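Below is one structure, written out as structure tokens; the observations come after it.
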Amino acid sequence: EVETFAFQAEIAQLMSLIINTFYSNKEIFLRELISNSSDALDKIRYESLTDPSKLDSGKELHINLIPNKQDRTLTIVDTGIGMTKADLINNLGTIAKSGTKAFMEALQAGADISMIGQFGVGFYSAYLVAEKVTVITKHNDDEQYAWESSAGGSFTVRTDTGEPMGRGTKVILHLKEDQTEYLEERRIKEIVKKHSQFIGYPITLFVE
Ligand SMILES: COCCCNc1ncnc2[nH]cnc12
């Protein structure tokens, strides 16, 4: 049923830096997530250029932003390439170990947390605002899985039996009590317009 895994030491360490460092400019989190989705959408676009049957699981390539005031969640959905069980376990497709290193050293030499994306670990920026992150994903070559973590040193991976998604990734941010601003329409609009205004995929903000 539910398998539990430990983060590689470097990622436990990244995640603790993101949760504990005093940093007010939390909003970059959305930019990094949206940008992860665009990369996933590139990836499925490219694959499909030579094998059009990869798009059998969904031809539309888009990103949705879904706030929910009652569950206290913001969810970023894309119909990108999605992840296999193995990529999920292996730091969600990232070079997280060396990325954390190159990040760490950028911070020694002048950088700030907003540069996180440049080291291929932007995903973890979700912990700027989320206390728990759930990631549901479906790649063509595999089943649908959910990855989960309230940080703390460990993640879980189960096969997901709820709503079949087709193909792609859903990053559910279970928001911290004091960051409910990121559920506001106006606030999300502001951030998309500020940081993600030239992303090559439609981005729909859902209403409640
Ligand atoms: C490179 O990002 C690392 C974590 C997220 N990686 C991802 N992989 C596949 N589809 C996605 N959709 C959004 N993020 C995705």
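To match Swiss-Prot, the residue numbers of chain A are left as they are there, and the shown ones run 16-223.
This deposition comes from X-ray crystallography, 2.1 Å.
Even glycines carry a Cβ here, placed using N, Cα and C.
According to DSSP, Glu47 (mutagenesis position) is assigned to a helical segment. Here the residue is the original one, while Swiss-Prot reports the published mutagenesis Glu47 to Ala with the comment Strong ATP-binding. Strong interaction with HSF1, HIF1A, ERBB2, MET, KEAP1 and RHOBTB2. No effect on interaction with TSC1.
Record note (Swiss-Prot), mutagenesis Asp93 to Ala: Impaired ATP-binding. Strong interaction with HIF1A, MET, KEAP1 and RHOBTB2. Loss of interaction with HSF1 and ERBB2. Los of interaction with TSC1. The unchanged residue is displayed. In sequence order, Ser52, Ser53, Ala55, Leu56, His77, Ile78, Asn79, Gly183, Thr184, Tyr216 constitute the residues six or more apart from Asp93 (mutagenesis position) in its chain with CB-CB distances below 8 Å.
Taking the Cβ of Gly97 (mutagenesis position) as reference, residues of its chain lying under 8 Å away and at least six apart in sequence are, in sequence order, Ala55, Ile59, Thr152, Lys153, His154, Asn155, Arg182, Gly183, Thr184. Here Swiss-Prot describes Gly97 to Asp as a published mutagenesis experiment; the accompanying note says: Abolishes ATPase activity.
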Completion exercise
Within 10 angstroms of the C-beta of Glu47 (mutagenesis position), the count of other C-beta atoms across all shown chains comes to 22
